Amino acid sequence: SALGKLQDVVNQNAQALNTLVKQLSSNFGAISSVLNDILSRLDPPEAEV
Amino acid sequence: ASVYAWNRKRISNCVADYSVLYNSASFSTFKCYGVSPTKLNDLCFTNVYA
């Protein structure tokens, strides 16, 4: 654990990127987290919402 | 069936041509929720409950 100061920075950036990428799996109230499924299923009046 | 004792026909393992039902003149109400009626033939579902 001697080089913890540098490892902590690497870990914080890795966690930040993993968190950002994992947010793409969230629905945020939408019917699906996948944009392609929404566009494949819905027409613009509902797809835009 | 009566609405209180409505029938359910599970539909699976088949090809579903939805253009016949949508473009029919015999239907007055045809309202789709969650999908659009003109994209139905491009979709796949695990199961359909009629």
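To match Swiss-Prot, the residue numbers of chain B are left as they are there, and the shown ones run 348-397.
According to its header, this structure was worked out by electron microscopy, 2.2 Å.
For all residues, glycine too, the Cβ spot is worked out from N, Cα and C.
Under the three-state DSSP scheme, B:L368 (variant position) falls in the helix class. Within the same chain, residues at least 6 positions away in sequence whose Cβ sits under 8 Å from that of B:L368 (variant position) are B:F374, B:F377. Listed in Swiss-Prot as a natural variant, B:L368 to I is described as follows: In strain: Omicron/XBB.1.5, Omicron/EG.5.1.
A natural variant is reported in Swiss-Prot for this position, B:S371 to F, and the note states: In strain: Omicron/BA.2, Omicron/BA.2.12.1, Omicron/BA.2.75, Omicron/BA.4, Omicron/BA.5, Omicron/BQ.1.1, Omicron/XBB.1.5, Omicron/EG.5.1. Residue density at B:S371 (variant position): 9 other Cβ atoms are found within 10 A of its Cβ, drawing on all protein chains shown.
Per Swiss-Prot, natural variant B:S371 to L is noted as: In strain: Omicron/BA.1.
A natural variant is reported in Swiss-Prot for this position, B:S373 to P, and the note states: In strain: Omicron/BA.1, Omicron/BA.2, Omicron/BA.2.12.1, Omicron/BA.2.75, Omicron/BA.4, Omicron/BA.5, Omicron/BQ.1.1, Omicron/XBB.1.5, Omicron/EG.5.1. DSSP classifies B:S373 (variant position) as coil under the three-state reduction.
According to Swiss-Prot, the naturally occurring change B:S375 to F is described as follows: In strain: Omicron/BA.1, Omicron/BA.2, Omicron/BA.2.12.1, Omicron/BA.2.75, Omicron/BA.4, Omicron/BA.5, Omicron/BQ.1.1, Omicron/XBB.1.5, Omicron/EG.5.1. In this chain, none of the residues that are 6 or more apart from B:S375 (variant position) has a CB less than 8 Å from its CB.
For B:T376 (variant position), applying a Cβ distance below 8 Å and a minimum sequence separation of six or more within one chain yields no residues. What Swiss-Prot notes for the natural variant B:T376 to A is this: In strain: Omicron/BA.2, Omicron/BA.2.12.1, Omicron/BA.4, Omicron/BA.5, Omicron/BQ.1.1, Omicron/XBB.1.5, Omicron/EG.5.1.
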Tell me the Cβ neighbour count for B:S373 (variant position), meaning other Cβ atoms within 10 Å of its Cβ, over all protein chains shown. 5
